[PDB]
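Only one structure is covered here, and it is reproduced in the block below.
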Amino acid sequence: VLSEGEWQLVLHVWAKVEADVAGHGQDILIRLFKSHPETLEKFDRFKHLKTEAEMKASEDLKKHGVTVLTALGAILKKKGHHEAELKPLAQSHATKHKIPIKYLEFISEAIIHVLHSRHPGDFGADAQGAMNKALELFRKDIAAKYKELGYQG
Ligand code: HEM
């Protein structure tokens, strides 16, 4: 359970993201795919991209980045009361996209790295810890739905 102070730190940096959702989404997906190539292999849509320059040039990748960050922003702005938003996301990622919880850890690491690079004055250690906690809560709640469904592993 995040405190109100923790949530304010999270949403204060997240407001900065929403000024350039597509740029952040590109940086986060590219970092994910470069750091953890097994993740790229889950996207039939992107598995043709073999270099970072090709990733950065893909308009379809930039679109999907906005889709991801729009869904995460809507979850963060619920400050934990996010059951309605998570249900469908856990269900599709478990049963259709076949994404292990560990890859949600990986994309959480990429989000934190990109926020620190783009917003250092709003992403000091207090805010990094609060965002870590918010992303852990997201993973915890998704993992409980995976387990219901037979996919926690
Ligand atoms: C912060 C974490 C994430 C968020 C909020 C998120 C959100 C979404 C949304 C909103 C969609 C489209 C609707 C849906 O199918 O449910 C989607 C699709 C998808 N996601 Fe995620 N996602 C996340 C992490 C991941 C990770 C880590 C992977 C793979 C490593 C992944 C793989 C996919 C795939 C394969 C699709 C279908 C893409 C396509 O072919 O159109 N997601 N995601």
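The numbers used for chain A are those of Swiss-Prot, and the residues that appear cover 2-154, in sequence.
Positions of Cβ are set from backbone N, Cα and C atoms, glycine also.
Taken from Swiss-Prot, the feature domain 'Globin' covers 2-148. Marked as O2 binding site by Swiss-Prot: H65. Sequence annotations record features per position, and here Swiss-Prot assigns nitrite binding site to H65. Sequence annotations record features per position, and here Swiss-Prot assigns heme b binding site to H94. In Swiss-Prot, a published natural variant is listed as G122 to A, annotated In metmyoglobin.
Structure with Swiss-Prot features highlighted.
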residue	record	Cβ neighbours (10 Å)
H65	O2 binding site	17
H94	heme b binding site	21
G122	variant position	8
* If one measures from the C-alpha of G122 (variant position) to the C-alpha of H65 (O2 binding site), what distance in angstrom results, rounded to a whole number? -> 27
* **Cα-Cα distance linking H94 (heme b binding site) and the residue listed as 'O2 binding site', given in Å to the nearest integer** => 15
* To do: Report the DSSP secondary-structure composition of the domain 'Globin' (2-148) as helix, strand and coil residue counts.
  => 116 helix, 0 strand, 31 coil
